[PDB]
Amino acid sequence: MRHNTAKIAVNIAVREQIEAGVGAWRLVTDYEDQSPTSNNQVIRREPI
Amino acid sequence: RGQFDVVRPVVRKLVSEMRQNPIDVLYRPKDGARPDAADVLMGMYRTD
């Protein structure tokens, strides 16, 4: 979550919650070595 | 043709506030990495 896609997701969800009454985000699965983990598979928070 | 042109003191005021409070590169370290990697990257960012 070091990448901005996680922090942008919080800022989108709070705006739509007040404004439209709805909002959401996804958790996605991918292969990432730029963010190192055990066996280099990570999950990230992608906004809707 | 005459104009008050009231948009400008509002725009120019907010411009002054963001310049005196700048947002620039810093680097704080991530998990799984050395804590002194911050000044390594900034060392060559500040010079160029």
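Numbering of chain B is taken from Swiss-Prot, so the residues present carry the numbers 54-101, in order.
The deposited model was determined using electron microscopy, 10.5 Å.
Yeah, the Cβs are placed from backbone N, Cα and C, and that goes for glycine too.
Among the mutagenesis entries in Swiss-Prot is B:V64 to A, T or M, noted as: Overpackaging.
Residue density at B:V64 (mutagenesis position): 8 other Cβ atoms are found within 10 A of its Cβ, drawing on all protein chains shown.
According to DSSP, B:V64 (mutagenesis position) sits within a helical segment.
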